[PDB]
Amino acid sequence: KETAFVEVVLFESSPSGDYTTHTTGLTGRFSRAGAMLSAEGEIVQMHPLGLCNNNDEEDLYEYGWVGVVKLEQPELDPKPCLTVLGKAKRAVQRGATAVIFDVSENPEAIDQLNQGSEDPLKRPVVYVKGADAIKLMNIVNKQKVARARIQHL
Amino acid sequence: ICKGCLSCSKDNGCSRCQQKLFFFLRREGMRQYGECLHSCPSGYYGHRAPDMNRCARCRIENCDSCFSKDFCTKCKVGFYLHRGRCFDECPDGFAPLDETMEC
Amino acid sequence: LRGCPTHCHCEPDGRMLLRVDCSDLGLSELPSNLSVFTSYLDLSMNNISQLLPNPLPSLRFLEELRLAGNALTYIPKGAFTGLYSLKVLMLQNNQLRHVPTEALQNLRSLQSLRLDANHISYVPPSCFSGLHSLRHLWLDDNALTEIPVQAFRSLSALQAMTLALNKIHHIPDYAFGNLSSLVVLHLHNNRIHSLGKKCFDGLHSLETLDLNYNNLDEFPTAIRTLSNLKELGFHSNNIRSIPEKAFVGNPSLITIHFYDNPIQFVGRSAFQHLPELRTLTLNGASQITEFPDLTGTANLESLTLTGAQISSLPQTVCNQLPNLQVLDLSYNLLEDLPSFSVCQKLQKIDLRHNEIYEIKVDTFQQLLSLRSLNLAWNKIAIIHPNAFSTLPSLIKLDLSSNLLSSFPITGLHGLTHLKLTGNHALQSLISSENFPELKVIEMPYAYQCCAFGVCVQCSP
C-alpha cells in the first residue's frame, strides 16, 4: 500500500575504533502480509530451500536480521514446503526483523502475499523489483556485511 | 564457476544438484548460496536420503569432523579421540599416545 | 619448482608434507611423474576408466586418497601395494559392481573406506582380510541383497557401518558375529521384511540402531541382547505390536522413534526401566485399555498418548511422573480424574475428546507453570468455582462443546486465549474487565462477542 524507503548502508571499521559509512537509496513497497512499520538490522540473505519446517533442526541466527530472499521462476518449484506467506512466517520465527523478497522472477507472489491481510505478522514484509532489485543483489553479491534501513513514510 | 549444479544462478549459486551430488548451503557474512559437492566439508556429515542428500553440521563438542550425528571422526587441536568422543584426559584402562593425539 | 603436477593445486599439511588437489580436471589417466611426500590426494570427477598404465606405489606418506566420481570398473590386485599410511580411502559415485576381490587386502592402516553410491552387489569373503585398523565403512546406495556375514567376520575393528538405501531383505542369526567394536549401525531405506531372534548377538558395543523406512512386520526381538543401546529408530515400518518386556534388555535407552507404524496393541510393562528416556509419543493405539506402568522411568518430560480406550488413571500416577511438562491424552475414554498436583513443572495439557463429566477442586491445584489447558469436546456438566484458582501462568483455555451452563470467573485472571463455542447453556455475558489481554476468543453466541467490542478477535 505504502512506499518502502530502503537504505543500504555500507560501513568500514577504522583502526581508531570509529566507523565511516556510505548510504545507497532504493525503493519497494510494503505488503499487507506484514505490518506497516519501519525496521532496521543486519542483512542476512536466505536461500528459499532454507525456509522449511521439514528440516528438524537448522542453523541459528542472531536475532534482528533483515531477511533477503530471491524468488525463482514459478514453474521450477511445483509445491514448496511452505508458500511465500509461510516462508516469511518461518523467517520471523527464526529471528527476522523484516523480510525483503526480490520478486523479479515471480509476480504471482504479490497476489499470494496480499491474500492474508486479515492475519498480518508482527514484523513488516516488503518486496522489490526491476533496477532497484538489481542494485540490492549487486550489494548482496559482492560485499561482506551491510545494514538495511526500511522506513515507512 | 558454479560447478555440479543442474540449475545455477548468480544470486543463489547452485540449486537442485546434478545426478547424485549433496546439496549444501554455504554462508559468507550476509550472503548465502547453494553448493553441489560429493563429500561434505569439514565440520559436517552427509545424510543420504532417496530425494534429499544434505550436509548437516556436527554438533559434537570438541569435534572437527564426524561420521554421524553422534560419532566424531577428528577432534580439535589438543583433544584425544576415543570411541567417537573427544576428551582432554585419556580414561582409565589405556594411556595417551601423543603421536596422533589418540588413545 | 618441485613436482606438483601441471594444472593441479598443491598445499602443505605439516612442514614437508604435501596435499594435492587434481579434482574436476577431466584426466584420462593419473599423472605419471608424481611426487612422493603426498599426504592427501583428491581425484574427483575426472572420467578415469582404469588405474593404471603406470600405477604409483612408493608414495608411503599418502594419508587420504579421494577417488570419487570416476568411471572405475574394477581394481587390479596390485594397485595400492605401496600405501602403508593410507588412513582414509574414498571411492563413491563409481561404477564398481563388487568389492575388489584381493586388491584391498592388508592395507594395515586403513581406518575408513567409502564404498557408497556404487552398483555393488557381491562382497567376496576375506576381501577385507588384514584390515586391522578399519573403523568406518560406507556401503549405502548400492545393490546389496543380504548381509555379507562371511566378509564382515574379519572386521573386528569396525565402529561404524551404513548399509542404507540397499535391497537387503533379511538379517540372519549372528549376522554381525565378530564385530565387537561396532557402535553405529544404519540399515534404513531397505526392504527388511524378517530378521532373526538372535541377529544382533555379535555386537556388544552397539549404541545406535537405524531400522527406519523398512518393511518389518513384527517388533524386532533381537533387541534383547543389546545392553549398550542408546538410540533406536524403526519408524515407517509395518510393525503391529510392542510385546511385554520389549526393552527389558536395553536400559540406558535415550531416544526412540516408531511413528508411521500401525501399532494396535502395546504391553503395559513394555516401557519399564528406562530412566534416561525423556520423551514418549503414542498415536492411534486403539487396543490399549488401561494405563501403562512406568516404574524406573520418572524422567519423562513429554508424554502424549492418543487414540486409545483408557478408562481411568491410577490415583498415584503423578508419583511415577515428576519432571513431566506436556500431557496430551486426547481422544480417549477418561471419566474421573486424579489430583495432578504432584505433577509439577507441567506446562501443557490436552484432554480433548474425552468423556469427562466434572472438574473438581483439587484436580488442578498448584500447577504454577501450567500455560495451556484444552478440555474441548468433553461432557463437563459443572465446574467448581475455585478449580482454576491457583493457576497464575494459565493463558490458553479451551472449553468448546462441554454442555456448560454457568461459568467460574474466580482465578484465571488475564489469560490470552478462551474458547467456549458449543456450550449452548452458557448464555450469560462476559465483561471486558476480569479478562485483560484477551487476544483470541471463541464464543457460542454472537451477542456475547459484542460485549467485548466486536460487532482482539471473536467468532460466533
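The first residue you see is number 1, and the count goes up from there.
The deposited model was determined using X-ray crystallography, 4.8 Å.
Cβ from N, Cα, C; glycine included.
Record features, source Swiss-Prot:
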type    : residues                              : note
MUTAGEN : C:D116 to F (Swiss-Prot position 146) : Abolishes activation of Wnt signaling
MUTAGEN : C:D140 to F (Swiss-Prot position 170) : Abolishes activation of Wnt signaling
MUTAGEN : C:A160 to D (Swiss-Prot position 190) : Abolishes activation of Wnt signaling
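Cα of C:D116 (mutagenesis position) to Cα of C:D140 (mutagenesis position): a distance of 5 Å. Cα of C:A160 (mutagenesis position) to Cα of C:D140 (mutagenesis position): a distance of 12 Å. With 9 residues left out of the model between C:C455 and C:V456, the distance spanned by their C-alpha atoms equals 12 Å.
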